Amino acid sequence: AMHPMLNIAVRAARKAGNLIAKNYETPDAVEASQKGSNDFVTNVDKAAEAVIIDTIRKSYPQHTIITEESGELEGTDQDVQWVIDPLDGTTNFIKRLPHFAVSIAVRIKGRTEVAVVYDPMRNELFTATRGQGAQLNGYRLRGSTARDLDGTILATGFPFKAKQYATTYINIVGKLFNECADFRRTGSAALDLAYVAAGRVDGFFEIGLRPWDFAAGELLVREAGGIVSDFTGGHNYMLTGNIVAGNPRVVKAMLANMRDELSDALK
Amino acid sequence: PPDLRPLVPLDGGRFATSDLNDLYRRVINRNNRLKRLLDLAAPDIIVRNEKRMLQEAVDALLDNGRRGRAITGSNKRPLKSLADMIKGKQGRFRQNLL
Amino acid sequence: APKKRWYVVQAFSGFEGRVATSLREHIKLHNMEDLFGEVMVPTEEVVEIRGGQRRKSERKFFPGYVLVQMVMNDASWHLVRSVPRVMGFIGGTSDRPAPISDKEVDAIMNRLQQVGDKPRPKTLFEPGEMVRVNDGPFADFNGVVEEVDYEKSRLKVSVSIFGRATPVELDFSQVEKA
Amino acid sequence: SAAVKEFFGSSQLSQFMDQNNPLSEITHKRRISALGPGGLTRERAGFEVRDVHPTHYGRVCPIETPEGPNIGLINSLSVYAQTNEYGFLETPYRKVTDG
RNA sequence: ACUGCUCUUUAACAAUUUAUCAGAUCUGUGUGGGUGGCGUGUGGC
DNA sequence: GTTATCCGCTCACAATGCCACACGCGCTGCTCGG
DNA sequence: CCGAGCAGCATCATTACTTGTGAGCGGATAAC
Ligand SMILES: [Mg+2]
């Protein structure tokens, strides 16, 4: 069989991805509409968001939904939350760079229950449900087999919206570059997390992430054999936007490596 | 894993129910029951006692030894704990490793 | 004016009914109805017409326990412990049990009103799960339940007819797994 | 039925006869043990009890005994011996009169 | 008997912004592939 | 009274290796099931 | 109706002479 909420979510994600892909071939219609410090929100984001919300309301007119745009639309049954990013890495889309994904996760009683991310360009569908695992178009996902820092590929995002910590981040970057093999910088935390679940990157870390972006990936990597944490092993990440994740041994090595360079602001 | 605690059958529908499977059945049964109670309005004393019973069951699974006995049915003898599969002259150490 | 509180005693795996019987019998034995108000074993009647179990099914609020309106005293205590098959007094320290709170009684009785009022078939359905159809018109087809209804009870279910998916109003009686 | 069949079928004492030799069979019927329910077990048997006690003479054989872990705990009844009306071991003697 | 008198010759468009001269593979059926765990007891050395 | 001292009691923890052979290893009124 | 499966059970007192040893703990016993 299959998990029901997962199924309705993947239907929503399919529709949204098809809409985004269809609009991707007319860059004269989607404009750059900035919201904060280089966080564009184009009209296509609004359209995809509305499509997803409509598709959901058919099957759950009572579930409270969360969205970076519409804040928090309450529902008559607010024990279960629907966190959405209709588009991740808006910048990668405006530059028409074909690497982005829509992310839909459903939390139950606070604990994340199901998650999906969908890249329409490569047509890849990372699904994950707790107690059953993670799948990539039908293949199980056990993350990277790395157990050190050598030969390891580290995906990351830069605090290009919280540039005050830049130095700090860059500091640690240098430290990391003394032990790892190579970096990756794609521009969509959801897809980076997904890659962590697929072992295509030996780990990942980031500073300054909104609570509505990792919610679709943290469960992905969790049911993908990997683990997440704050920059110190705690769990305040859900509030600090500071994530470090990967297969367990690599996470341990990274934490022991980063704990010193860390500026005590994030602690 | 399912392999290391196999359920080998017999000439008929008779299966050698290894103690591990039975202890796991007991503990998972307690867990399911307790969760179903937790969602169902949770009478306080009842959930308290059920938590105690579940603690006893997981205890027995990790070790049938302490705090009392959890002997099997139809055979007045204890069930093989996980620790049992390690200690003694029968545990993996003095039986298959060394 | 001795107010008999509400206590709970652990029954056994499959003994609860006859335990309650024997309890009332021993009450009558010692004629201590004044000390033993009522022995409560709440239950539930989930009703499905087919699918193996048919036309009814009997669940319980929670097994292994029995609820009594006893009054606290050592005499009553042994009167409940001098019965065929029970464990000790579920509660605080033994020989000094803990009566359950009145709020517990009120909530449990609201539960009983709710359950006995509406015969509610559990093993319910969730919008979004896939399921086949064992019915003549759509034998062994399979679609996804897009909406679950209880009173009408007619399973708004999207299934593939003439290419385009479409809702269907088939009743519970023909659903497959889940 | 369960109790009696469990005793006669699966008990530490019950065992299918050592039936390969008439002498083996006989000496296995009149066999005395100290193990089993109510009895001590060979691990904690104690080095003492296994010894022969001068009251054994004529009552229980001092020779026939399985060499191994259970020595003395598995004895064989003497030939002329007999069980008492209580469960003690009586031995026949000849009543010596004056001379 | 006792609410009920023409309104006037059939569906009524979405498509849209450099730009161009259009810009070899269609195979197999060679083949590995079609009762034990534990406990107890006995005896032996 | 304090403060530590030591002691009686309790509880955990060990029991040769092999072999060989033999024997045996849910149940029971709930659940289901037609 | 009645056979076949099944779900969680101290099934009261189910007791139980040592085995020998070590460690720890609650409580008697004595110094300041
Ligand atoms: Mg977003």
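Just so you know, the numbers here start at 1 and follow the chain as drawn.
Method reported for this entry: electron microscopy, 3.8 Å.
Backbone N, Cα and C atoms are what each Cβ position is placed from, and that goes for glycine too.
According to Swiss-Prot, the feature substrate binding site maps to A:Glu68, A:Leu87, A:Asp88, A:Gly89, A:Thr90, A:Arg184, A:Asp213, an assignment based on similarity to another entry. Per Swiss-Prot, the feature Mg(2+) binding site maps to A:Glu68, A:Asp85, A:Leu87. Mutagenesis annotation in Swiss-Prot: A:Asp88 to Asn (Swiss-Prot position 87), described as Loss of IMPase activity, still complements dnaB121 helicase mutation; the structure shown retains the original residue. Under its mutagenesis annotations, Swiss-Prot gives A:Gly174 to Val (Swiss-Prot position 173) the following note: No growth at 30 degrees Celsius, IMPase activity not inhibited by RNA polymerase (RNAP). A mutagenesis experiment is reported in Swiss-Prot for this position, A:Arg184 to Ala (Swiss-Prot position 183), and the note states: Some growth at 30 degrees Celsius, greater IMPase activity, partially inhibited by RNAP. Quoted from Swiss-Prot, the note attached to the mutagenesis of A:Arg185 to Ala (Swiss-Prot position 184) states: Grows at 30 degrees Celsius, makes more dimer, partially inhibited by RNAP, crystallizes. Quoted from Swiss-Prot, the note attached to the mutagenesis of A:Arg185 to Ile (Swiss-Prot position 184) states: No growth at 30 degrees Celsius, IMPase activity not inhibited by RNAP.
Overlay of Swiss-Prot feature records on the structure.
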residue	record	contacts (Cβ under 8 Å, 6+ apart)
A:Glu68	substrate binding site	A:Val41, A:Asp85, A:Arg210, A:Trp212
A:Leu87	substrate binding site	A:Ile20, A:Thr42, A:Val44, A:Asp45, A:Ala48, A:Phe93, A:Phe100, A:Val102
A:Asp88	mutagenesis position	A:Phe100, A:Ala101, A:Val102, A:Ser103, A:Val117, A:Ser188, A:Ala189, A:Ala190, A:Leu191, A:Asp213
A:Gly89	substrate binding site	A:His99, A:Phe100, A:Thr186, A:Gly187, A:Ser188, A:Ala189, A:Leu191
A:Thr90	substrate binding site	A:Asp39, A:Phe40, A:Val41, A:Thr42, A:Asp45
A:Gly174	mutagenesis position	none
A:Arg184	mutagenesis position	A:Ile153, A:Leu154, A:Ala155, A:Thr156, A:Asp192, A:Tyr195, A:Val201
A:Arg185	mutagenesis position	A:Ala155, A:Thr156, A:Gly157, A:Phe158
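Between the candidate binding-site residues, A:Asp85, A:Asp213, the densest Cβ environment within 10 Å is the one around A:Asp85. Among the recorded positions listed (A:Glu68, A:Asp88, A:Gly89, A:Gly174, A:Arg185), A:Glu68, A:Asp88 have a CB atom closer than 6 Å to some atom of ligand 1, in sequence order. A:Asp88 (mutagenesis position) falls within a strand when secondary structure is assigned with DSSP. A:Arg184 (mutagenesis position) carries a strand DSSP state (E or B).
The full span of the recorded substrate binding residues, A:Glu68, A:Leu87, A:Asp88, A:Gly89, A:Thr90, A:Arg184, A:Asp213, taken as their largest Cα to Cα distance, is 25 Å.
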